[PDB]
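Peer 1: My questions will all concern the structure given below.
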Amino acid sequence: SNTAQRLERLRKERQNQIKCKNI
Amino acid sequence: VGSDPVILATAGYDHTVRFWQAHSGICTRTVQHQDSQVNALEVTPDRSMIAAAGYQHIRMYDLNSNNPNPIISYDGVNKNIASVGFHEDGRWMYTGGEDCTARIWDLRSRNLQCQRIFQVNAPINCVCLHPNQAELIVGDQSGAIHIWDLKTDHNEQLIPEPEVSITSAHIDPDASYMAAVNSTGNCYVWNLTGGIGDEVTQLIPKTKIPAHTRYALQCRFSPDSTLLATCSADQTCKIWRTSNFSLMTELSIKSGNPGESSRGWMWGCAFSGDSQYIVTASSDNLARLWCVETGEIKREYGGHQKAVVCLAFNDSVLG
């Protein structure tokens, strides 16, 4: 399944992604 | 880390912000700044974080912790941010942008709304807060000087010479004079407000200092108000006195050979609390530390791999 791989990548990336505040 | 009475950092085109200390010239922390170049950076008056402004974003970096990422980033403008700065107590941040605007920001996560906008028909080159944190001088690319007081909503416009773009401006902390330089080396010095009572903001042109045949990039006073350093595109930095406005000292990075052909300009400079040792940021992929009296360099920091166009040097109030 390719959507499962995309979901796993987006899940792992999102945790690292949000660490800062944008005003 | 920034747990020290004195700190200093440089930034340039190598996509890094270097921090170090004038002990041996060794870097402590190298913060990652990418996808844009740093126009200017400034430390917060509470000495908790730094703020570097470049190309539509202002990125704040924590000094207490060990973080290489821009914890707080500001967006919304469309062009470069030439200069930034904060209120003496860390209440509002004044950002002059490249496009047309000089605005203020609110540093509290609440609906305070003390932010205003000043719009001129010319791209801004420099902003300078008044030492009383009430007025603010704007210098744009049309030789016009907009002294705008935060008390009222009207701003005066002064043009020493049109058709030439001014590059910087500064006011000594003792509020004795007000200097500015343009893109041909001229350095006009108007007398600033003498009416501390109700902010009359009277201006009379004292003198003009003809120097810097090439472009003049930045001029800065001294915290003791006894010196004034100005850097030019001719690889020179001249420090003048405040008594007769003569040439006190001159420093240069020229090697004296015709084989280099202006290998680097002197972009920025700063004084110390004692008004004795100054730091200069050249385009030679390194920064230097000089003494205002002996002339020769005192130290050199060469950890950068590209040009260096901006630097911050903060020290203790004692000095």
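Here Swiss-Prot sets the residue numbers for chain B, with the shown residues being 8-326 in order.
Backbone N, Cα and C atoms are what each Cβ position is placed from, and that goes for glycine too.
From Swiss-Prot, for reference:
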type    : residues    : note
MUTAGEN : B:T51 to A  : Reduced ubiquitination by the SCF(FBXW7) complex
MUTAGEN : B:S55 to A  : Does not affect ubiquitination by the SCF(FBXW7) complex
MUTAGEN : B:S72 to D  : Impairs interaction with MTOR
MUTAGEN : B:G192 to D : Abolishes interaction with MTOR
MUTAGEN : B:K305 to R : Elevated assembly of mTORC2 complex; when associated with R-313. Decreased sumoylation
MUTAGEN : B:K313 to R : Elevated assembly of mTORC2 complex; when associated with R-305. Decreased sumoylation
MUTAGEN : B:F320 to S : Impairs interaction with MTOR
Peer 1: For a quick check of packing: other C-beta atoms within 10 Å of the C-beta of B:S72 (mutagenesis position), how many?
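Peer 2: Around B:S72 (mutagenesis position), other Cβ atoms within 10 Å: 10.
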Peer 1: Which of B:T51, B:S55, B:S72, B:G192, B:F320 (mutagenesis positions) reach within a Cβ distance of under 8 Å of chain A?
Peer 2: none
Peer 1: Between the mutagenesis positions B:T51, B:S55, B:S72, B:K313, B:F320, which lies closest to B:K305 (mutagenesis position), Cα to Cα?
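Peer 2: Its closest listed neighbour, by Cα, is B:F320.
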Peer 1: Using all protein chains shown, find which of the mutagenesis positions B:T51, B:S55 scores highest when you count other CB atoms within 10 A of its CB.
Peer 2: B:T51
Peer 1: Go through the mutagenesis positions B:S72, B:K313, B:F320 and tell me which ones have a CA within 10 A of the CA of B:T51 (mutagenesis position).
Peer 2: none
Peer 1: Counting across all protein chains shown, how many other Cβ atoms sit within 10 Å of the Cβ of B:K305 (mutagenesis position)?
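Peer 2: For B:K305 (mutagenesis position), the 10 Å Cβ neighbour count is 13.
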Peer 1: Looking at the mutagenesis positions B:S72, B:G192, B:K313, B:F320, whose Cα is closest in space to that of B:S55 (mutagenesis position)?
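Peer 2: Nearest by Cα distance to B:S55 (mutagenesis position): B:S72.
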Peer 1: For B:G192 (mutagenesis position) and B:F320 (mutagenesis position), determine the Cα separation and express it in whole Å.
Peer 2: 25
Peer 1: Indicate whether B:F320 (mutagenesis position) is helix, strand or coil by DSSP.
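Peer 2: Where B:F320 (mutagenesis position) sits, the three-state DSSP reduction gives strand.
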Peer 1: Among the mutagenesis positions B:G192, B:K313, B:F320, which residue has its Cβ surrounded by the fewest other Cβ atoms within 10 Å?
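Peer 2: Comparing Cβ neighbour counts within 10 Å for the mutagenesis positions B:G192, B:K313, B:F320 gives B:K313.
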Peer 1: How big is the Cα-to-Cα gap, in Å, between B:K313 (mutagenesis position) and B:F320 (mutagenesis position)?
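Peer 2: Their Cα atoms are separated by 20 Å.
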Peer 1: Work out how many Å separate B:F320 (mutagenesis position) and B:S72 (mutagenesis position) at their Cα atoms, rounded off.
Peer 2: 19
Peer 1: So, in DSSP terms, is B:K313 (mutagenesis position) helix, strand, or coil?
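Peer 2: B:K313 (mutagenesis position) sits in coil per DSSP, no helix or strand.
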Peer 1: For B:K305 (mutagenesis position), just give me the three-state DSSP call.
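Peer 2: Reduced to three states, the DSSP call for B:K305 (mutagenesis position) is strand.
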